[PDB]
Amino acid sequence: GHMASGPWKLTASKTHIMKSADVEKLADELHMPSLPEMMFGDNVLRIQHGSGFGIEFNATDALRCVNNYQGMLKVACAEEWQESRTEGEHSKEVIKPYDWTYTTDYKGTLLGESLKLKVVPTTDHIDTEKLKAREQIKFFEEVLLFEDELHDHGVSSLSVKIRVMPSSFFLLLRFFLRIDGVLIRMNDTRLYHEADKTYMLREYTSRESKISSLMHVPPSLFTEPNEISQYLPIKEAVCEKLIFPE
Amino acid sequence: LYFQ
Ligand SMILES: [Cl-]
Ligand code: NI
């Protein structure tokens, strides 16, 4: 719900999934055939400073990062689940087919009417020695953003959770994708802040592996993101500083 | 709960 500590205000909304009428409408806006079966459009995890600036994590902004419908599946598929109004577009990026997997490289939504966090590159990494350090967790919360079962072929889910310590907090946004017998993909966004500092660290990693390369691993781990992660090669890794405004 |  609401958690306060000085100038920081933490907000967590957990409600029912989006209704059909609002799903089709939003899907049309984002130029997608549909949304994940379980679309928690009213859910959020929000971190906000008294100054106004902050960062939040919601399902809608996450879906904006997903490759939308290009009209290529008409060639790739004998029959489609649903059609879609093809997206206007295009960027200078190579056109790739929609894949119904809802893969997203979303890293959170920056908040602020005027004052706002500035995203800058950094050579810093989130120090795991600080993460492994065990102070008492003052506040903990986990929020589900969306989930889909890929027409019973696996799972695609986006969730976010946060640890609040006496003088720091640590957040993990995780996109997890498993296509049964095919592949496992995991996009993690880690957010760290120390009380004294005037910045946050945000470390993004994208991992993925074909299941054929994971056959030495106990199959039970395929349904456990925390355990399977170490077996997945990192294909993209970015670390940025989120500088506090003056 | 001390996730990494
Ligand atoms: Cl397409
Ligand atoms: Ni703090």
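Counting starts with 1 at the first residue shown.
Per the header: X-ray crystallography, 2.2 Å.
A Cβ is built for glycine as well, from the same backbone N, Cα and C atoms used for every other residue.
For A:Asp61 to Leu (Swiss-Prot position 71), Swiss-Prot lists a mutagenesis experiment annotated as follows: Abolishes interaction with PPP2CA, PPP2CB and PPP4C. Listed in sequence order, the residues of the same chain lying 6 or more apart from A:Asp61 (mutagenesis position) and placing their CB within less than 8 Å of its CB are A:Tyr106, A:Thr109.
In three-state terms derived from DSSP, A:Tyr69 (mutagenesis position) belongs to neither a helical nor a strand segment and is classed as coil. For A:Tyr69 (mutagenesis position), the same-chain residues that are 6 or more apart in sequence and have a Cβ closer than 8 Å to its Cβ are A:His31, A:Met32, A:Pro33, A:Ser84, A:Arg85, A:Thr86, A:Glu87, A:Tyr98. In Swiss-Prot, a mutagenesis experiment is listed as A:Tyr69 to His (Swiss-Prot position 79), annotated with the note Diminishes interaction with PPP2CA.
Its own atom aside, the Cβ of A:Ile126 (mutagenesis position) has 16 Cβ atoms within 10 angstroms in the protein chains shown. Look at A:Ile126 (mutagenesis position): DSSP puts it in coil. Annotation of the mutagenesis experiment A:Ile126 to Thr (Swiss-Prot position 136) in Swiss-Prot: Abolishes interaction with PPP2CA, PPP2CB and PPP4C.
Among the sequence features in Swiss-Prot, the mutagenesis site A:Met186 to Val (Swiss-Prot position 196) is noted as follows: Abolishes interaction with PPP2CA, PPP2CB and PPP4C. Other C-beta atoms found within 10 angstroms of the C-beta of A:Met186 (mutagenesis position) number 19, with every protein chain shown included.
Among the mutagenesis positions listed (A:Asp61, A:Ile126, A:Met186), none has a CB atom closer than 6 Å to any atom of ligand 1.
According to its DSSP assignment, A:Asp61 (mutagenesis position) is helical. In the three-state DSSP reading, A:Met186 (mutagenesis position) counts as strand.
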